[PDB]
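Below is one structure, written out as structure tokens; comments come after it.
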Amino acid sequence: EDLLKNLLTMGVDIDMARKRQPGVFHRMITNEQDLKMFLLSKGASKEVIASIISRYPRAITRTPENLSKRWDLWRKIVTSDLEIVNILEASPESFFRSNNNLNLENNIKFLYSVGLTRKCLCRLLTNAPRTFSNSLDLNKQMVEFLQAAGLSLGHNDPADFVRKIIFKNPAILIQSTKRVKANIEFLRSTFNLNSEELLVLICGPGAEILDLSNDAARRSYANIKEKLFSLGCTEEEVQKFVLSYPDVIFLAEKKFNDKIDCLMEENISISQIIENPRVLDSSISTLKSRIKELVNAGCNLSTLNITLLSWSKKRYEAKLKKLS
DNA sequence: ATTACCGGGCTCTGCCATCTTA
DNA sequence: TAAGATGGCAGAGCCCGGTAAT
């Protein structure tokens, strides 16, 4: 009824909220006012609250008992209200897209029993909140699948493989198994990878690779192959390269290319680059910036030791002084 | 004194499709 | 019989510095 009037004064973007969830507005009763007070209660700015309601209107259909309970459960993981408020601003949907607090609490219990610690749970909640709106079964599925792969490979105790992979890759429990499986079969195929190496890779330097959408790695890698073949690198050199620094897969196609090009526009050979993969850690912006400083001081670059382009500001700025 | 090796920090959606639900 | 509740999906890097090595 007076719904819209409320929202409007709250700062809500109604037109957008209607597009997202028309249903919420065909509701006789809604608790948009209790919500405002609750979030105001817990530190939330007036503008955050508007923003949160504008992205997930169904949030206003929650009761103060319900909100206070779920909030309280989050506080079993995170230590401050501020932490929580920030997670909610970044990702409203994780807090509000379920009202099933028993599941949440069973979810938390389960995650503990899998041998995860609180520090790890706080890390999931912080960096992959959507985990805690996952159904218990869902988190079960993923965890079970990881154990059943910890075993399908050399690994002794999956109950520890699982912990490693999560510390490294918190967002894992909010990937589908369709996705994660496809990413393993991809690394396994693409690099004729034994059971153990593949294992190490996936817990370590290539952990995030499992988070890529369908065909994203196949496509990103394909492009790496093409871009490096075009410059006289053999397949082996390409593979040695990516395996030595798998995260280069995560880069979007054009960023990898743009990145290679700026480097070579300077007489930096492709040999220099692939033998020092980490120089690609830098943003193009940072590279370019440094490249200027260094061509300025009469550096060559074709003959320089370019590992410095990816050194911390501290160790880079220092070496630069000396070059004057 | 100076570089290499290598792993850690930080990482936190927003939309649609398909069920349940009451 | 129309909402809620759930699952799934496209999208995709940069910087730091402890410590071994020279």
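By Swiss-Prot numbering, chain A shows 73-396, in order.
Placement of Cβ uses the backbone N, Cα and C atoms for every residue, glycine included.
Taken straight from Swiss-Prot:
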type	residues	note
MUTAGEN	A:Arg169 to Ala	Strongly reduces affinity for DNA. Strongly reduces transcription termination
MUTAGEN	A:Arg202 to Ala	Strongly reduces affinity for DNA. Strongly reduces transcription termination
MUTAGEN	A:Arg251 to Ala	Strongly reduces transcription termination
MUTAGEN	A:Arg350 to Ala	Reduces transcription termination
MUTAGEN	A:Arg387 to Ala	Strongly reduces affinity for cognate DNA. Strongly reduces transcription termination
A:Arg251 (mutagenesis position) to A:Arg202 (mutagenesis position): how many Å between their Cα atoms? 16
Around the Cβ of A:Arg387 (mutagenesis position), other Cβ atoms found within 10 Å total 11
With every protein chain in view, how many other Cβ atoms are within 10 Å of the Cβ of A:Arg202 (mutagenesis position)? 16
Cα-nearest neighbour of A:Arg169 (mutagenesis position) within the listed mutagenesis positions, A:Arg202, A:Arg350, A:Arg387: A:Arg202
Three-state secondary structure, A:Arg350 (mutagenesis position) (per DSSP): helix
Let me know how many other Cβ atoms fall within 10 Å of the Cβ of A:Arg251 (mutagenesis position). 15
Just the number: how many Å between the Cα atoms of A:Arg350 (mutagenesis position) and A:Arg202 (mutagenesis position)? 32
Taking the Cβ of A:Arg350 (mutagenesis position) as the centre, count every other Cβ atom within 10 Å, in any protein chain shown. 14
A correct count of other C-beta atoms within 10 Å of the C-beta of A:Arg169 (mutagenesis position) gives 13
May I ask for the distance between A:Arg202 (mutagenesis position) and A:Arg387 (mutagenesis position), taken between their Cα atoms and rounded to an integer number of Å? 38
